[PDB]
Amino acid sequence: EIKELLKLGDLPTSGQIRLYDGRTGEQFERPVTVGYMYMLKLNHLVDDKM
Amino acid sequence: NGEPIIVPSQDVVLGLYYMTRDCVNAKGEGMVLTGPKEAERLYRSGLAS
Amino acid sequence: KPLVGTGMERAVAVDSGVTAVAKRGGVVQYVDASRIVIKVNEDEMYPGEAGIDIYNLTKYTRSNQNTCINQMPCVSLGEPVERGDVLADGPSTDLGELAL
Amino acid sequence: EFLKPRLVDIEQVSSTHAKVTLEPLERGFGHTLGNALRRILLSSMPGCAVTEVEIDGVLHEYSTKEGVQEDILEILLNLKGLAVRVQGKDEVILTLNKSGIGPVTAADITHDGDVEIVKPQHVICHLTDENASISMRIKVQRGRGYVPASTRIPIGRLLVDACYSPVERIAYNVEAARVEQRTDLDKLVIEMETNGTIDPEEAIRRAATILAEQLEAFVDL
Amino acid sequence: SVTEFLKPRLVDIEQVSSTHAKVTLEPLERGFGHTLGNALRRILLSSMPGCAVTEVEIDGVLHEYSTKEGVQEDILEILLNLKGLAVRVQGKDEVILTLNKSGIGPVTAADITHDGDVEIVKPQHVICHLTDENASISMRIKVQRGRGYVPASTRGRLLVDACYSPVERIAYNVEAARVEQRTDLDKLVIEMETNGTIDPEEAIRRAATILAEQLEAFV
């Protein structure tokens, strides 16, 4: 089902795309897994621990 | 014990294992080089894997 | 909101006392950052007591962990609402869904 | 002798984003120029972000005004992403006045002839009472980069973080150019998104000027 | 004052043996170290006018895998030692050098036919040892001019990987330096070697010149 939903859009079914280095403009080899993940910010702030 | 405690952990070893490896047919196989420096120039310029 | 959820977000956000849930279905008479006035429907109204549902939202007050709890209206003026409909979004909520 | 590049074409494929072409380029200069210009374009260009706001009856941004559906904080968050083109000044002050039910777009800012709002559909807030008014002063100024309100710190003056950067996205690619009856040459196509406040060719010119002026450190013309 | 960037000045040049050097630039704008370093690295590695030794013609051996009597090392090391032959030439593009020798002892670059405008910057660069006296060596090496690195694969002739660019290693490293009241400014540290044809500062200056003249249609 995930592959079918990827193919509905124009994304690659492998889930891994081609990226380029941000500061040398050079293609990384080895297609890397990019996607959207739900990130949380826990209540352990460094300005309360220092 | 005697063993070191400054062994590289996980990303360093992955990098050195990917870097020091061999593929049975990669770009720019089977040419002769004059030293490490020419190997590095070949790799950076893109002319070899 | 999450792009990938489990469908359990709506229940968790509605069953806690952070949102402002429409007691009786009606038509949104008036909206504001602090107040919502809902004109109740004839089918759902008592014999007397024409009445209207007034929800006072909870602006920037303090929680036990010194965080901020704040209710934002999510309805707009002149809109239908049924029973069990989220009118204001509490903290970590997005149109009724839990959003952490 | 290297063949020098030229600004062959500027396809303004929309108001938002455009497509510049550079041609002709030698072996290996396409990627070099493309990446250097991408970094300069994405990092350091001048913009005209909003800096300060005064709402009339407001003290702090954690407050609520009567008859507006928005918290003052989210009014600020909507102003923080407002596009504008200050023409001939470093700093200007715009003014918004509105009364009556309805949205409050950017088209409701007093005209202030020596500026230009690029997107007049940008909605700031929603007035929800006929006898309810909003009146604010919005301070715009030219700058570079990102400077939060804290790093640059009366009792009604609401600072907003300033994001003086008109470019959202820079992509580029090099592709072969059958030009001069000669193969083995490149053409660099640069697609660039914007908030609409910097013409693409001037952005390219400014980036090239920056790169050359930085290269002056260890050369002598 | 939004166009007032930070202009560096070469804080030092830690000179080492004449072909080796380490330039350092401080203080650069946030993120300009990497763009400047990468642009210079690419220009210095992949595009530099220089002179190399493209072809060689041993009189006897036709095929790439055979042997001479009298030399302990086979022809592969001969080609490698030729790739180490740094050369300078004037406006002429290609010339035919020749090295005829016979007798015991090494064959360096100090006995190639010195005639012509060409010169060799390492006359003591040993090309090949002879372990006999009756064995003779006769070569005919074609130098040429080019703009980077051109392997033999991309092309009794013997092909040699022509390395035109004078730099043998270029490496930058962006550090963190601070002007009095700003946290994040860069510090570029170029370190590089060459084959002695041009000292490193000349190479860096020429690369920057090439890029600058490339950016004349915009500024």
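In chain E, numbers come from Swiss-Prot; the residues present are 4-158, 169-232, in order.
From the backbone N, Cα and C atoms, a Cβ is placed for every residue, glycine too.
Neighbour list (E:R45 (mutagenesis position), Cβ cut-off 8 Å, at least 6 residues apart, same chain): empty. Here Swiss-Prot describes E:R45 to C as a published mutagenesis experiment; the accompanying note says: In rpoA112; temperature-sensitive, blocks RNA polymerase assembly.
For the mutagenesis experiment E:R191 to C, the note given by Swiss-Prot reads: In rpoA101; temperature-sensitive. Around the Cβ of E:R191 (mutagenesis position), the same chain contributes E:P30, E:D197, E:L198, each under 8 angstroms and 6 or more positions distant in sequence. Following the DSSP three-state reduction, the secondary structure of E:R191 (mutagenesis position) is coil.
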